[PDB]
Amino acid sequence: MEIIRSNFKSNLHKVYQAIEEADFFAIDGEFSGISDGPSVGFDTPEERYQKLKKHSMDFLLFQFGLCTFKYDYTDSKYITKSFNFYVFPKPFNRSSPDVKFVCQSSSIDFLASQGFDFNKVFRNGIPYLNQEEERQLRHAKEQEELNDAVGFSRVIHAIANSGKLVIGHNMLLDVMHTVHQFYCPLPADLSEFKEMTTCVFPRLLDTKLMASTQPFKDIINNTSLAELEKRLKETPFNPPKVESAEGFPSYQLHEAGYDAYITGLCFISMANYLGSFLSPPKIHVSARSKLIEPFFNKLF
Amino acid sequence: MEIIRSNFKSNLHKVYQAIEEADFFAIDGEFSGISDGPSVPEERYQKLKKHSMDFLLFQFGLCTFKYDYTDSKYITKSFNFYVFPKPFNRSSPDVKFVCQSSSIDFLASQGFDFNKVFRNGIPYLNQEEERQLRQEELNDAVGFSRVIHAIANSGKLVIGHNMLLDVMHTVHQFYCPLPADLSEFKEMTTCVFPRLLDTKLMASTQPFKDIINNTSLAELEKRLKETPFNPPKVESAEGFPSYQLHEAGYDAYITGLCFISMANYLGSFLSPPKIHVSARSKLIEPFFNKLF
């Protein structure tokens, strides 16, 4: 589903429900760009975080893709619902903060070649407020515009509170943008950034990292999402039986929702392959299984 | 006319001719923002260069005015050019620009189509990139700068309203990046725009200062309809669109109409009085090349 501003309020209950029925979700986002200077080295994990927070966190995440996966046991298949949410920090009043973001020509050019509609962002973007901004901005329609101003952050709240596993692929920037924009502006120290992430994403998993770890490291040559999905269709892996839910669309031009979906199919093949190190070997391994626990909360 | 990348090369002869047959032009730009940090001393140049030049000028409105002596009326042609710095390759510079949320929101509420910029923008190259890059594929890279060069080589008067930022963005993006000294910025300005005139500055200078109370563009053109001013007789060119939502080409048009009412009012200080004053008259010389 393409979810914009005029659209957001009525589709929100479908999203909550998708989140609730799900075993896990995958996410992905498009940004207005990646780096303001260097191609981004002799840097500790904390110096890299500070270099990323300076040169990458001024760019905007303006398309959030969400794909929801639910296993049907009496059919042996996953059922998917995917969403594309277009977001823009439209200021509420002349009192609200006025965001300056950075746009990167090559990235805009890339998004355009994938058929991106910049009007869904710059005209129809869903507004949002972070934690402080919401509390700080505090008759029937007057209380409506107020609770509608938190906007897309409502969706981030539901994910965080679900507790359920959240999958991404090479998701550091995805996660930094998300917390920075919807929860709270990024702190100076990596230590406390790790504390915030835990409040927005208590269970994280990065398919690129998973694919870069044993026993996957010895089989997988390329961990790019495109090549990873291609590789996970052949032996010793098995493509999963997946189907979109009744009434929902289904799947190619790069785009958040699609990537979130492909990321999800990747995690599923990789997880199912772990079943083969059991006796007897399982063909199906849940997202809650203990085989998957050593891959959680990495992307250190 | 709405001119985008797919459409630029074929419409480029209508543009040249309109520039060549004109008496003067009016311009206006839309930017990705304006603020940076500050709000809402001679060296405003250094501030603006620090706080406003990272934003992008992505719609250039051009209005062409030709005087018809056999009718005593100006004839107009408006053009809206959407431009975007599409890199020539992953070896040439990758422009980062700043977008201002409130500015994007404002432009959205005026019906602005962002796909005209971020999908269909006309590319461009400044002085350095054009020379350093040394076939038709390359003369399409220069893109919109061809228009800027034609305006410059015409010698004719270029009008704007409160145009400092317009002219800075124009020089920056299409001629050469902004220099250190304001003096050398003026030298560059003289290459892009030999004759300049700012209707806001004109309206803030006697004898207009004693009469004009509000120099914002909408207020100015409204006051210039009533005495002692007289609205100028103006028409659109055979087969061209004509004139409402704030938008580069529209404001450029309104900017031209303001100049024309002010220029003519100056005609009233001659004996006998003239009801039409040319853009070349010495009556206007004292207002040229001033925009602070």
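Chain B is numbered as in Swiss-Prot; the shown residues are, in order, 1-40, 50-143, 261-369, 375-423.
Note that Cβ sites are derived from N, Cα and C of the backbone, with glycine treated the same way.
Sequence-distant neighbours of B:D28 (mutagenesis position) (same chain, 6+ apart, CB under 8 A from its CB) are B:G70, B:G286, B:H287, B:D292, B:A379, B:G380, B:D382, B:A383, B:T386. For B:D28 to C, Swiss-Prot lists a mutagenesis experiment annotated as follows: Loss of function in the presence of Mg(2+) but not in the presence of Mn(2+), Zn(2+), Co(2+) or Cd(2+).
When secondary structure is read from DSSP and collapsed to three states, B:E30 (mutagenesis position) falls in the strand class. What Swiss-Prot records for B:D28, B:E30, B:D292, B:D382 is divalent metal cation binding site.
For the mutagenesis of B:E30 to A, Swiss-Prot gives this note: Loss of function but does not abolish ability to bind RNA. Induces a decrease in degradation of mRNAs containing AREs. The structure shown keeps the original residue. In this view, B:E30 (mutagenesis position) is surrounded by 24 other Cβ atoms within 10 Å of its Cβ, with every protein chain counted.
Among the mutagenesis entries in Swiss-Prot is B:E30 to C, noted as: Loss of function in the presence of Mg(2+), Mn(2+), Zn(2+), Co(2+) or Cd(2+).
Per Swiss-Prot, mutagenesis B:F123 to A is noted as: Loss of dimerization. Loss of activity. The number of other CB atoms found within 10 A of the CB of B:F123 (mutagenesis position), across every protein chain shown, is 20.
Among the sequence features in Swiss-Prot, the mutagenesis site B:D292 to C is noted as follows: Loss of function in the presence of Mg(2+) but not in the presence of Mn(2+), Zn(2+), Co(2+) or Cd(2+). The secondary structure of B:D292 (mutagenesis position), as reduced to three states from DSSP, is helical.
Within 10 Å of the C-beta atom of B:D382 (mutagenesis position) sit 22 other C-beta atoms, taking all shown protein chains into account. Record note (Swiss-Prot) on the mutagenesis of B:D382 to C: Loss of function in the presence of Mg(2+) but not in the presence of Mn(2+), Zn(2+), Co(2+) or Cd(2+).
Note: the divalent metal cation site is recorded as B:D28, B:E30, B:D292, B:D382; in the same chain, B:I27, B:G29, B:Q68, B:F69, B:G70, B:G286, B:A379, B:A383 also have Cβ atoms within 8 Å of that site's Cβ centroid. B:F123 (mutagenesis position) and B:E30 (mutagenesis position) have their C-alpha atoms 12 Å apart, to the nearest angstrom.
The model of this deposited entry stops at B:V40 and resumes at B:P50, leaving 9 residues out; those two Cα positions are 17 Å apart. Proximity to chain A (Cβ-Cβ under 8 A) holds for B:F123 out of the mutagenesis positions B:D28, B:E30, B:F123, B:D292, B:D382. Following the DSSP three-state reduction, the secondary structure of B:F123 (mutagenesis position) is coil.
Under the three-state DSSP scheme, B:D382 (mutagenesis position) falls in the helix class.
Around B:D292 (mutagenesis position), taking its Cβ as the centre, 24 other Cβ atoms fall within 10 Å, counting all chains.
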